Structures are given as C-alpha cells and as structure tokens.
Amino acid sequence: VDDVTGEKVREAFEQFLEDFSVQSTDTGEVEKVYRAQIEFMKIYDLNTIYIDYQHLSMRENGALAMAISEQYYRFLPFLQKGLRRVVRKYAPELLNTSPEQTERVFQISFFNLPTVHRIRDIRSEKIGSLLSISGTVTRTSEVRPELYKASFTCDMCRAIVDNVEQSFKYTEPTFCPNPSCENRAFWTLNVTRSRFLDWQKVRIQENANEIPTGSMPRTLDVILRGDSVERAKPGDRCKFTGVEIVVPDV
Amino acid sequence: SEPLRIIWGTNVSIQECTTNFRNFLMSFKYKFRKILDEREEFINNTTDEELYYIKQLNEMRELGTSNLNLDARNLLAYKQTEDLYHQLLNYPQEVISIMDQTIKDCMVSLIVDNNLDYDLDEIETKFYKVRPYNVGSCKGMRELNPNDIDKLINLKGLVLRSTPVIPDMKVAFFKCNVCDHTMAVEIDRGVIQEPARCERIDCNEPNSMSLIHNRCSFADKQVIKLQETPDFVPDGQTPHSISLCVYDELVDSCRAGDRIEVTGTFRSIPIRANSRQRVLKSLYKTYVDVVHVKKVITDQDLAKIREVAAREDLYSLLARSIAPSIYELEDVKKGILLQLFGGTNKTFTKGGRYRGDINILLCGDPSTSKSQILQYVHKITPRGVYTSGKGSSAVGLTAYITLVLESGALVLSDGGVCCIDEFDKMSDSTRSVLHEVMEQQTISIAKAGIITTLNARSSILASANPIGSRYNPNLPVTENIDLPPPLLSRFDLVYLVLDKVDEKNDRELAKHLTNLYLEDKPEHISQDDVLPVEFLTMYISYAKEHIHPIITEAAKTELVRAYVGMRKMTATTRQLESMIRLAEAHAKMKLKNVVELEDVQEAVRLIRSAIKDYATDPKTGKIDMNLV
Amino acid sequence: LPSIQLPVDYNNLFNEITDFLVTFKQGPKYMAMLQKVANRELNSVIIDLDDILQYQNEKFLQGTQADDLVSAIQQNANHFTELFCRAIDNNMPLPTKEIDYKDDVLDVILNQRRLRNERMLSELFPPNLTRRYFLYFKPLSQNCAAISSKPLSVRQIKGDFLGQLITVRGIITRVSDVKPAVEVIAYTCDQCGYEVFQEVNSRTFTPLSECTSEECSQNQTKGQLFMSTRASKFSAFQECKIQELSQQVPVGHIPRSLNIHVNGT
Amino acid sequence: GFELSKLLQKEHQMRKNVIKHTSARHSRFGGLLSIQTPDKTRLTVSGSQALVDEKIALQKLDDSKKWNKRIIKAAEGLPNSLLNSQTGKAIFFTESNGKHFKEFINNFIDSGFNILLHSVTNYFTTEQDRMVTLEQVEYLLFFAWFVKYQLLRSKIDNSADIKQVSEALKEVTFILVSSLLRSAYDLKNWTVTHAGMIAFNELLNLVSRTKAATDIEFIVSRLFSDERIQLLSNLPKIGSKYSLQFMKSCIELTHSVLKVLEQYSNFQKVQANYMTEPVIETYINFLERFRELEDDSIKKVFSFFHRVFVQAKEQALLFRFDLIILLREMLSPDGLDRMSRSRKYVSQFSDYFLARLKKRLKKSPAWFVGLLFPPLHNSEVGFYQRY
DNA sequence: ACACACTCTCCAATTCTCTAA
DNA sequence: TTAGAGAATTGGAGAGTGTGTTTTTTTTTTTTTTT
Ligand SMILES: Nc1ncnc2c1ncn2[C@@H]1O[C@H](COP(=O)(O)OP(=O)(O)NP(=O)(O)O)[C@@H](O)[C@H]1O
Ligand SMILES: [Mg+2]
Ligand SMILES: [Zn+2]
Ligand SMILES: [Zn+2]
Ligand SMILES: [Zn+2]
C-alpha cells in the first residue's frame, strides 16, 4: 500500500528546491538561493540545509506549508527522499560520506516560524506538529552514540541480517534468514556495518519574567542530535525549534 | 413493536429523556424559574418571556464556542423535566451523554431550519458539552459513603497543588509491517482492541500489524489536590484532602491557594497488588471526576456605581463600611481602605518598575481591637493570608525546597493582602526576610540545585504591641516601637493607638458592646447607612480594573512643597514615594483619571495623623498624653 | 485428613436460635426490629447476651434442659454471625409499608434474570448480595456475670484468646479515614448478554475473564466479561489502633498496641 | 500543488468520517447500555455513542464475535507485470524523460510497429507447437499495449491516425491470437489465458473503432462463429475463484463483446446464453471489493445490472440477500462519496429494485424464505417461482 | 504453588476430486 | 446436471513443559548538651 499524499508532497518539495527563484538582493535577476546553498555544502562537505518558513509560506498558495506544519512526523521521510534526488542531480559528490563510502544522512532545518510558544503552552493536541520554544538551560548531558540502523549475524550458521530499524528500544531480528537454520538466539551486533548518531539530552525551564501570578516555573526535556550537540550551555537563554513527541515506558 | 434502548439495570428509556430535554431546551423561558422563585412580582415581562437557551445557542454559534452552562433548578421549573432531574443525579454518565448529543443536533437544526450561511461541516466537526451545576446541597468530605458511588456530588474546599498535564490516549494507530496497510482503532474502557490479523484481503496474515506511538491521538488530563475547609473539621482533629481528576477545557484553570466549589461524579476503582499480574486488592481507591468548577457587568451595576460615586459623604461611607461593628477608629479604617484600592503599577522600558502596593503597621496598647480589624481585612480581600508571629518560619513565609520548589505565604498572597499578627514576637532572623520582598516585590533564591527569582506583588498588614507590652510615655516613640530603622522605613503608614481613659468615650463604648447581647442573633449595627459587602466588593474591583490616575502639575508643586516642609527641620526619600502612592490610591477611590491638589493634601494629612505628630514634642520625641 | 469428636452439635444451637428470635420478650423483642428492617427503617441489629442468659434461666425454671448458648458463642464467636444471619433471613417478616421498590438496581437485575430463567425453562446468586443489614453482639453485663465482661489491658491478650469474644481497655492512637471494600462483585458478558457474580473474602482476589456459563458454553460463545460497579456490593471500612494506658506500663518496658477493624454502621 | 491541495481536501473528508464516530468525552467516562428484543430478551453493549445510534450498536454487537470462515485462493514463474499486480500505481518521470520516452515510442509506432508485427506473427504460425510460456505472454502483452496507446492518442488529437497500427487486423494475426487463447483455455493454463483475454479485448475494441468510420465485417463474422460464442460465454463463469484482475478482465471483455453484437443490428440467442446464476455470482463477488476499484468499473457493472434487470426482465436472479447487504454498504455514508458520479447510478438502481421487490413480495409472501437461498430448479414449481 | 509464556501433538472439520445415474 | 464416495490439507483444542516471585550530601523543624 502507498500513500499518494507523501509522493505528491515529495515531488512538490522537489520543485520548490529547484525553482523558488527569488530575485537578487540588489537587482531583478533570478538567483535560486537553495541550489547555491547545495553548491556551498558541496564546497565545504556539510550535512545540513536551512530553509526559511516565510519562503515556504508564499509557495503554491500555502498548502505545502500547511501540510508540512500540521503533519511533520508523517511527511519528514518524503522530504528527505525529495532532497536526495536534487542533491544527486546537481552535486552527486555529496551523496557519499579507498573502500566503499556510506551514504550521507542529510538534515533539513527550518527557521523564522510565525510564533514562539512557552513551555507552559505544550499541550497534547499539538503532538507531532512543528513548533518553536524558548527558555533557560539548566542541565546538559554528555554526548552519547545512538543506534540508528543495525546489522546482525547468526551464531549457529553463517548468515547476515541488515538494515533493522530501532525506534525507541533496542530491537533484533525475528528469524534466521537461511532456511537451513532455525536459531533465533545469540545474535551479535556488527559495529562496523551498523550506523550510529550523536545524541544529547538538555533540560530547560521557563523564563523568570514570564511566570504568572503566584505560580512557579515548569521544566521540560529536549533532545539534540547531529551537528547541534554541545551547542547549548548551562545558564544561557536559548530558542529551539522542532516537533514535540511522546516517549513510551520502555 | 420495536426494540428499545434501556439504561442498564433501570428500565429507563432513552427516547423519553431525549424528547423531554429537547422540549425543555427549545421552549424554556426564564419566567418559570421566577414562578418557582418567591414572587411573581419580580417578573420583568419584556425580558423574562424570551427563549433563554435558544439565545444561548445563537451566541454559542456566533462566538464560536463549545460549552453550555446549566443550573439544574431549571429542570424542576419546567413540568416535563421534573423527573429528569432525579435521573440526572442517579445516572450521570448516560444522561450527560444524552444531553450532549441533544445539544449538537439542536445546533444543526437551527442553521438548517432557519437556512443560514454557516458551514454545516464546521458544526458537524465540533464537540459540544453540557456542564451541570448548582445541583443541590453541599456534602461534607468525610461523610461520603459507599452508597454514593457513581452519583453526582458537590464539594467546597481550598486548592493545595496541581500536577502537570498528563497525555491520555484516545485513538490508536496501527500499520502493517509487510504490506503497509493502516488502521485507526477506538479506545474504550482503557483497553486497546488490537486486530488479530491484517485486514487487507490478500495480506490475511497473523501478528502482522504494529502500533505507531507518535501518530496516535491524545488528550489532556490533570489531577488537583483539594483540602477540607476548616468549617467542617471534627473537634480536636486536622483537615483531610481529596483528589480531583479534570480534563480538556478545565485543565489549567486553578492555582495553589484558590477557593472553589466543584461538581462531579464520585467514583471508585481497584488497584493491583503487583505490576506483573492481574491480582487486585480488596480495598478500592476513590476520587472525584469533575464536570464543572466555580469560584466562591450589567448596565444597572454601572449606574449604581456611578451614582454612589457622586455622593458627598463617599469617603466616610466607604471607610465605616469595611468593618461595620467596630466602634470609631476612623483613621485606621481610612488607611486600610486606601490599602485596598492601592496605587498604580508603573513599568518603564529602562529604569525598572515601581510598586503600587501599600504596607501598613498597627502598633499600640492591648485590648485595642487590632486583630478584629485584621479579621475583616482577611475576609474582604479576594486573595490573602492570615498568620501569626510564632507560627511562621523564614522558609514557610517565602518558599520551600522539597527536587522541586514550593510556595510560601507571601507567594500564595500574590496580588492580595498578607495579614501578620503578633509581629513583635517573631525573631530578627525571620523578620530580615521581609526587607527584599517589601522593597522589590521579588523573592530571590539560590540553593542546591535551584536558583531563580519569583514575583510577589503582596501587601502587608501588620499588628504589634510596644516594648514593655504597654505604651510607656517616658520613652520616645521610636524606642517604644523598637523595630530597627531599615525595617521601620519600609512601611507606608504607622499607627499609634492608645488606651486612654475617658468617661465620655467609655460610656459610648460600654453601651455599644452591651447592646449586642440584647438579641440572640443580633440585627443591631453601629450605623444607620452602610453598604452591603457584595456591592462594596464590586465597587473596589471595578475601580481597581478600570481607573488609572496620572499626576498633575499643581500636584507636583504641592508634593515638592510638602516634602521639603517635612524634610527641612526625620523624613527620607521614601516619604515622597509613599505620598504619591497614597494620593494615587485616593484618586482611584473617586473614579478620577487625574491626581489633584486635594488628593495630595489628603495623603499628607493622613500621614501626619497616623503617627500622632501634632502631639509629639518636636525636640525630645515624647508624646504629651494630655493632648491625645 | 483425620477427624475428632466434640461436644457441640450446631443443629441444636440453630434450633435454639430460631426459637429465641421469635419467643423472647422483656410482641417479642426482636420481631419488632426485623419488621423495622423489612420496612427499610433500620440498618443494624444488636444482639444482647443478657437476653440469652435470661432466656436460658427461664427455660430451665420451666423444667427443661437447654444448651448453654452464651458460653458457646463466647468461645467460638465467629461462626455464629452466620447462623444468626441465616435464622434472620429465614424468619424475616413481610413489609408493613410501601417501599418504592423500583429504586433498587439489584431488584430489577434479579427480576430480569429470574424472567430469563422462566423463559428458558419453557443457588442462583450468593445470599450475601441481598442482606440489607448488619449484626453485632453486645457482651454480658458484669453485674449479671464471664471473661467478656471483665476488661483486659493490651498486655494480657495472649495467643490463647484467638477466636474468642473479648473486651479491651486503652487509649486510641490513630484513626484512618473511610474507604469502600468489596463483598460481592458483578460482571457482564457481552456476546450472550448474561451476568455472573463473585464473592471476595481474602485481602486480594483475581477477577474473572471467561464466561463459563453452561448455556453460553454449549453455544460455543467464548464471550468477554466486564466488571460493573452499578450492581456490586460494597461496605464501609475503617482501621484504627489502640494502646495501653501509660500508668499501667510496667517499669522498663515500652507500651504495646493492637489493630482494630470497623465495618458497617 | 493544485492537485495536492485537492487531495488534502479528500484527506480532510476522511478525517471528518473518523470524527463522526468519535466520542466527545474520554474513554473511561462511558456508561453501559441494554437493548431489549422482541420476546423480552436483553443484550448488553458499552460505549457512549451506542446510547444514541442504534445502527452503530447493532454493528458493534456483531463485531465482537470471534470466528471468521477460512478462505480459498493462480499464477507463477514470470516477473511482475500487469497479469499479477494492481496497475493503479504509476511510475514517475522527469519532464525531459517524459518527452523523450514519448518521442521514442511515437517514432516507433509511426515507423516500426507494422513491419515488426508482420514478421513476428508469420514466424509464430509456423512455430506455435514449440512455444514456451514466456513468448506467448510477451506477444500478447506487446500487441495490447501498442494498440491501446494508438487508440488513445488518436482519441486525443487528429494528427495521429489509426492506420499506423492496422497490421493487427489482418487475418493471420487474428487466427494466432484466437489459437493462443483456445489452446491456453483447454489445457487450463490460466496465466496465458489471462494474457490472451487482454489481447482479444484490444482486438475487439479496435474493430469497434474501425466500424465507426468491407473486410472488417467478414472478420467479425468469422470472429463470432458459434464455437467462439460458446468459449466467450463460458469465460466469466470460472472467474469467481480467481484473483481480482481475472474477474476485471472478464467484465471488460464481456462489455465490449456484448456492445459489438449490439451494433451488429442472433442477438436474443446470444444474450440468453449469458444470463444465469454463476455469472451473477462472479459479478457480485467482484463488486463487493469496491474500495480498491476505479470509478469506471462500477459503471460497467451497473450497466450489466441494468441489462439484466430492466431490458431482459430476468428479475428473479438478483433477489438474493448478499446483494441487499452490498447496497447498504456501498450507499451508506460509510462508502461511496456523497458527490462521486457513482451514487447517481447506485441510488437510481436501488429505488427501482426495491419498488419491484415490494410488488413481488406482496403478490406472493413465500419469497421471504426465498430471499436467503438460491432459486429452485424443480420443473413443476420452478417456472412459477422464477416469474 | 500459583499465574503466565511458549511448545508440541492429534484429530476432525473442511474443500477438492472422481465416478455414475 | 446432481450427488455421493474417497483423499488431502488445515486449526486449534488441549495437553504438556518450563519459568519467576518473598525481602555523601542538601534542606528544615525540634530537642538536647556544650561553651
Ligand atoms: N472599639 C472597639 N470596637 C469593638 N470591639 C472592641 C473595641 N475595643 C475593644 N473591643 C473588644 O475588645 C477585644 C479586643 O480584642 P483584640 O482584637 O485582641 O484587640 P487587640 O488589639 O488585638 N489586643 P492584643 O491582641 O492584646 O494586642 C475584642 O473582644 C473586641 O470586641
Ligand atoms: Mg489581639
Ligand atoms: Zn542461523
Ligand atoms: Zn498486511
Ligand atoms: Zn456468556
């Protein structure tokens, strides 16, 4: 089964990346800033791209921006698939990170959203949407490696399983792929073939000047990944953006 | 004839309830409630004939809002719903749902019948809820019994604390692992009804679906801790508390220290012995499931307020009415009134913010009725606290580390009046806390694991007796009061009250106090003309909200002249600011937008009158008792 | 596995109980109370042992032998709460006044269940589910007197007394607030539309999860059971603690205490 | 972006459908409901919406029951193609790639199609006995694709012409496609039977095009000798067991076949050959999976039902209960969209259906028990039963 | 020993196929 | 064209086996001995 909305969003975001076509800061000449940003990333071997929400708002009567805003969690993989094709088209050197080279894990980023919420305004109706939040940092954790994609090999026979997906808990295969063997136990994680990500926990509290009458400040936990770890500092004031999620009891 | 729907174990038919509530909703008019009221003479024929709830529904449509209040007594007025009232109390869960679906259908019927422009899809999308209240007599917290389970209840109490919002699941989302088929599933009775096999026809496989957490749908839940009010506690015991569960709209309504009345079903549930197995314990937990919360405007109100403000004797009328039964002490009452009104809050783009609140100290001989006045101030104010000197610690007065921070008295009293009695008994260590809060109206904390600043817009009303426990005329006034200068400097008004013997005064006082015992529950009152407490509260609240005076050039000249006169001779910089703040408070009480020469002179006069300056020897600082 | 003889036969004592409830007078005393119970006016019955002693003496003076029921219910007090309840249920008179019977959910449920059985045919439920009253014993007057009349301090309550009816003197230390406790639990089967009950005595229990009804089974209807509060039976519960007087503590010792349970009115 | 926005409107409609079955108050607030039948027997259901909606209560009551009857299942040995995959799923092109591919196959058709098909078809007539399944399925799905594409292109624009694909009609290729379908059907090789079905469908469509403009009528008369009518009438009956694509191929072929013989003016003999129970069984079995199907196939199905019910006046076939369930499912707010063109046809059919059913049931009350079961084939009572 | 998770085994319910009237 | 006799495939009833469980601050109110 296939989701038509995802593919249409994918290949519309493709067109946005191709031909946003804003004119120059100084002259009436089409500049195509995001293709230039891809070229910049190619020059410096970067792995993240920044997008302005105002630019997305004016595109195609705002429907694409609405779809990205209200259902970010559904549509994030399709945006990645859309960006991969464009970077292949114009800068195939960026797709790889001598022996073979693994693929680059691109990151899309947004900024200049319409409004900033407080920690006190987080409510369960907004789960999975795109938001921005501000507060004071109070604690930070050390950087840890998070397992992103896994690969295992069977003990009782020479067989390999690859590209297992994790989500919130450490997860392992269900069968031995070789039908000559039935052992489910004694898997081992191949650290070389598997892939990891950088991961950091930080903790924030409300701004002091905003606290209502007779109340006390609430707190929140925030996750940082990729090239943004160790950017925050305790005691500083910061502004965040992302999506709020829900974490189980593992 | 046909199958029927019956509430389980009742033989109550849902059709009758639906039709009766529809008729009530679409034909009730307020006149019937006045028939049940004491007199038909109250009836306003023009207004009371109107269809009340149709008006409410039109307002709900055009304001884009979802919830309807309903005081249950109207069900008794309309003849067709007399029995529905009892059924509501006995079977809340089914009846309230019936009422909800009735209201939504009526809202649709209005637009389609009256053929209006409003989007039908929008109304179909929304949820509509009824919220009954004023159900009946309130019930003591300790007197709820097991025969009250699942019936509607009404409680009064005070709010201790509230937990943060908890996400509560309502809809589950499944996805097929192999073929990527998806299904949404309804949650009822707390159990997820997972499918046995993937429902796609060609992918009919077992164990093939799986849950996706962050694509589910959730709802807000919160738990509030309610404490028994002292009026009901048994003799020689301490108050108890009960827990309230609240959802969706009413989540973040209430803060610590609030005083409320609620309405909700009284529920009970089991609890497990261990998390591994289905073994339950014999004792059941109990809690309350609230559906409405209440705190314990019209042109006629504005007309009454404006008409009262035009009276010549307004200033004396308001002052003598805050504490009717207390004899004389007029200046003390006037100062307390000006504390109640308060100044104006000023904030700059740079250079800070300046307090509007007034601090008062009452000092003098015993038996002079200071604490009785503190009782009146404690009960008049919307928010506030009463406490004693020996009952207060430094932590309890401000804030408490428990890792979480917790509020003290001055924080709970934010925006109100904090009454402190036996002020002279608390130690210098405890009293040193009040410097920062009085000056800045903020509380700074720096302890292990917590460092922050909190706001405290709190007014202090203090009571004390002099050193030696009776005023000694052979010592100067500052030595009798005995508070250190850094703390005494922070009060706007300081009162001396003295137990001076005089036959003229004594006969009037004795006749006043003895008259209260001529009746079992006295009707007698000190003065012919006083305002009721409700209307006085309305006046003060409106004047606080709407009026914001500003200084005038004539007022500038008088303030400079008066401050220089008192200073040139001890008066300090704080005397000027307190004078401005008192003049602002005086201006609000007359509903003026400008502070004027009269207000400044009144503020000066009251400051001079409070500390008995006219009777004070200007050089030695002692008071001639003969001049009192 | 083994067995013994004992001097007591409960049939004779049951006969004595049912005679005592219908005969004794200071009409008979307790039939008035049971009439008030039937009228829904009264919630509890308090049995005096002074009445039983007087009854025994009067029966003896009439020239007939009788078992000493007083000592019998002091020695093994727990069993006789059930015997008296069964006797009361057997002998309960009919109401004197209209009641508005439809206010009771259990009446409607049991009437419908009986009608279902009647149609099907073209113990049912535990008797505890319909006992609208409580029952207590009151000890012997000491001035007529037996151990139940003589107070004991908390130290004198040895392990010999387990099972007996006694009296204790002391100071209360703490009291809990009231909460409900289950006695009979009610369920509903979704597919076959049939109700079943469960009785709870121990501190914990396992709820039912399968409809084992014979009709439901023979239709092979593996339906699901769900709990219901609206037809369950609760009873009020409270727990306290009592402690010996300080002026009775022997030298060098620490005071002792006992746990008290309270149910009903 | 425009079509994406329209699709988001459709998503909102589905969201609205979920909302209309969603309770206002939370999941543990719910009370309990009891429903009493005739004969005073009572049932129990939970949930707040059951209190008000009897339809939802009746559906929810049956939904709890555990059992489902286990189910029966046709092709293997060939990579993925139209024969064994749902082809409502495109593959996606760049603008340059789209125009380049269009240019390639357009030049192919205008240049190469006739010469290639003549050579390869006059090969296989001399080599049919030696064939393997690959070459049969290859030939039959090359034929179909290019004929269909030329028909659509000339439907669109006048610059194209139908003469570019005209080699398909000449007699040898017609004989060969016929022979492949024949031999595949006899040996019960169902994959080649499917592919031959698709090819023979396109030949009939092309004939109906050319008659709308000499030898083509001769080719028709030879295409509809009685033997071929026996085969083409036999085909939908066996389709009941097979995958969804097989039944759809049968339906579209049947539509084309009957329409061509409609425009021949024999007809009454041929139509009576088609109308009987097992064909109607296939049609209903196909129709109940409407959630996966196109807008057009349902139009074809209800065209056939109009033919059976109104024109031929063989009303007795459709008085069978599993059709009456389907019209409830398809016509409810559950299924077909309130504004799709399907609802016009469906409601206009159901009105007449229930009118005639009312008449029949009041004239003869025995049909109440009749509606559950198949019709009864006894000589003496069956004739009055059917009419 | 008392609820659970998981494995193993046998038996009969069901559909498919062939034969003759 | 119906139907009935024989063979093959599948479901889950239910019986069996193994398993797990009890159980150095830092902040704040109060009594006590020590300078
Ligand atoms: N002017 C007065 N009007 C009314 N009651 C008065 C007045 N003067 C004294 N009383 C009575 O005298 C008592 C004074 O009690 P109280 O309120 O404690 O005075 P106080 O100022 O608090 N003295 P103290 O607590 O020793 O510092 C009360 O019973 C009053 O009713
Ligand atoms: Mg006092
Ligand atoms: Zn293996
Ligand atoms: Zn699937
Ligand atoms: Zn059952």
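So for chain B, numbering is Swiss-Prot's, and the shown residues are 174-469, 501-606, 614-780, 792-850, in order.
Heads up, the Cβ atoms here are built off N, Cα and C, so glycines get one too.
According to DSSP, B:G568 (ATP binding site) is assigned to a strand segment. Using a 10 Å radius centred on the Cβ of B:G568 (ATP binding site) and all shown protein chains, the other Cβ atoms total 21. Taken from Swiss-Prot, the feature ATP binding site covers B:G568, B:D569, B:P570, B:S571, B:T572, B:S573, B:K574, B:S575.
Here B:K574 (mutagenesis position) comes close to B:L566, B:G568, B:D632, B:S674, B:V708: these same-chain residues lie at least six apart in sequence, with C-beta atoms under 8 angstroms from its C-beta. In three-state terms derived from DSSP, B:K574 (mutagenesis position) belongs to a helical segment. According to Swiss-Prot, the experimentally introduced change B:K574 to A is described as follows: Loss of MCM2-7 complex helicase activity.
A Cβ distance below 6 Å to any atom of ligand 1 is met, among the binding-site residues B:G568, B:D569, B:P570, by B:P570. The Cβ neighbour count for B:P570 (ATP binding site), using a 10 Å radius and every protein chain shown, is 11. Of all the binding-site residues listed (B:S571, B:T572, B:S573, B:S575), B:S571 has the fewest other CB atoms within 10 A of its CB. The number of other CB atoms found within 10 A of the CB of B:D569 (ATP binding site), across every protein chain shown, is 16. Apart from B:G568, B:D569, B:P570, B:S571, B:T572, B:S573, B:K574, B:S575, the residues listed for ATP, the same chain places the Cβ atoms of B:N676, B:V708, B:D710 within 8 Å of the centroid of those Cβ atoms. Highlighted here are the binding-site residues (B:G568, B:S571, B:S573, B:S575) whose C-beta falls below 6 Å from ligand 2: B:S575, in sequence order.
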